[PDB]
Amino acid sequence: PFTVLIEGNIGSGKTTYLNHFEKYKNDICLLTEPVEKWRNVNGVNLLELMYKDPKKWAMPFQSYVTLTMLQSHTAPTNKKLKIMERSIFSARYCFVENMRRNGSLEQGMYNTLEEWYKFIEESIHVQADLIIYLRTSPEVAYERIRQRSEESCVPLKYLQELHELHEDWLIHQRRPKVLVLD
Amino acid sequence: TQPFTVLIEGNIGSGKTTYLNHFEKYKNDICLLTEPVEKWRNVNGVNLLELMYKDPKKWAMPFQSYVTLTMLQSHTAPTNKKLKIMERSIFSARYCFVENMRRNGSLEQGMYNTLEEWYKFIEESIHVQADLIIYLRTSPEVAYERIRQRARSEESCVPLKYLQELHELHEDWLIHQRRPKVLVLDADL
Ligand SMILES: Nc1ccn([C@@H]2O[C@H](CO)[C@@H](O)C2(F)F)c(=O)n1
Ligand SMILES: Nc1ccn([C@@H]2O[C@H](CO)[C@@H](O)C2(F)F)c(=O)n1
């Protein structure tokens, strides 16, 4: 099916934007970021644990993120258009890269996650037809986060870092059709 | 797309490498798959096996994640041969090795739960071919001696206690069963 990925920083407006599509649920496969799964891995909130102790929990959290995303990407649909919030690509190019850069993933941990990504991309073609990038400034992103969880103590520098990674990927073509919304 | 497949299972020091070498003269008809130790030793220059033995609380989860991946790659590896024989499996990883790291505290609940979600999704996504298991049944002490009598490597300091627990887990799975056809070989010889 035709596949659209909604990408953007934390606090870039994706959840509000996606709520619009909650009424097209019989023409469109609407796959919202599985944060509820991440908050409840048979009683364990991996999202909370990662934010609390990244050096310990970034690895298993991102591994579980990789799996949930992989599930969403490969889920069957009759609908002729699929819309997904985030992807295995942003997990890899932005989130995992940043955790490597900031030291939360030691080399062997980074390497394990990379081998999974390589294996997935060799075993299957993941459908990405269109990327919609909700582009924001880290300041704007920071303020959405504060005007509304586990993530509320993200520093601005962390948002700045995730911002440039999205810019590198989606504007400057430093990683592998992109529509840039404001 | 997979041939009749035999998995060779046993404790560390149960004689699996020696046993598997007997099938090398039959490589015309047998796809022979050694446990992917060489991969684990060199994950883009990182030895995950050594790191796991050095500090299991830190490295058990990424190590067993990569083990899963490499076993998956062996299970699914393409062959024209009539028979595939594999050293260990995604089953011993899950039911023995991960189970013991969970019990001894190297894997916390969330870490264990992540690996289990992977195993669940793998068994929903593919049928892993497993037609026969050959269990090399040894006593922990003989396994222990075997390890101590051979070249120094990452596992050379595994305690007898660790071996004893792995033994009971192999017994749970392959004898009591207890876990979801086994030929039992006396490998204490
Ligand atoms: N690959 C990913 C994807 C998402 N997240 C985090 O999940 C929360 C909800 O989007 C956000 O707090 C978050 F974006 F930071 C993450 O840490 N890594
Ligand atoms: N799932 C698995 C499979 C194997 N191993 C370990 O790998 C080494 C070589 O057999 C042995 O030291 C070993 F068997 F312990 C492991 O830790 N976890």
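We number chain A the way Swiss-Prot does; in order, the residues shown are 20-167, 170-197, 201-206.
Looking at the header, which is where the method is noted, we find X-ray crystallography, 2.2 Å.
Even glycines carry a Cβ here, placed using N, Cα and C.
Here is what Swiss-Prot says about this protein:
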- A:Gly27, A:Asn28, A:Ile29, A:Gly30, A:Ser31, A:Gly32, A:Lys33, A:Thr34, A:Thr35: ATP binding site (BINDING)
- A:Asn45 to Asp: Reduces enzyme activity towards dA, dG, dT and dC about 5-fold (MUTAGEN)
- A:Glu52, A:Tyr70, A:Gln81, A:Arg105, A:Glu172: substrate binding site (BINDING)
- A:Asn64 to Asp: Reduces enzyme activity towards dT and dC about 500-fold. Reduces enzyme activity towards dG about 3900-fold. Reduces enzyme activity towards dA about 900-fold (MUTAGEN)
- A:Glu104: active site, proton acceptor (ACT_SITE)
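Maximum C-alpha to C-alpha distance over the listed substrate-binding residues A:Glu52, A:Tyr70, A:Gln81, A:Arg105, A:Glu172 is 19 Å. Contact annotation for chain B: of the listed recorded positions (A:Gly27, A:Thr35, A:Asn45, A:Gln81, A:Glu104, A:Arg105), none places its CB atom under 8 A from a CB atom of that chain.
Closest to A:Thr35 (ATP binding site) in space, going by CA atoms and restricting to the recorded positions A:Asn45, A:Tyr70, A:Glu104, A:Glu172, is A:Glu104. With a cut-off of 6 Å between Cβ and the nearest atom of ligand 1, the recorded positions A:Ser31, A:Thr35, A:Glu104 reduce to an empty set.
Proximity to A:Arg105 (substrate binding site), defined by a C-alpha to C-alpha distance within 10 angstroms, is shown by the following recorded positions from A:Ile29, A:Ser31, A:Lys33, A:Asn45, A:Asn64: A:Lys33.
For the segment bounded by A:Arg167 and A:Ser170, where 2 residues are absent from the model, the Cα separation is 8 Å. Looking only at Cα atoms, A:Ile29 (ATP binding site) sits nearest to A:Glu172 among the recorded positions A:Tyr70, A:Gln81, A:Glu104, A:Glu172. The shortest Cα-Cα distance between A:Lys33 (ATP binding site) and any of the recorded positions A:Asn45, A:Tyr70, A:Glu104 is the one to A:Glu104. Of all the binding-site residues listed here (A:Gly27, A:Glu52, A:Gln81), A:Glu52 has the Cα closest to the Cα of the residue listed as 'active site, proton acceptor'.
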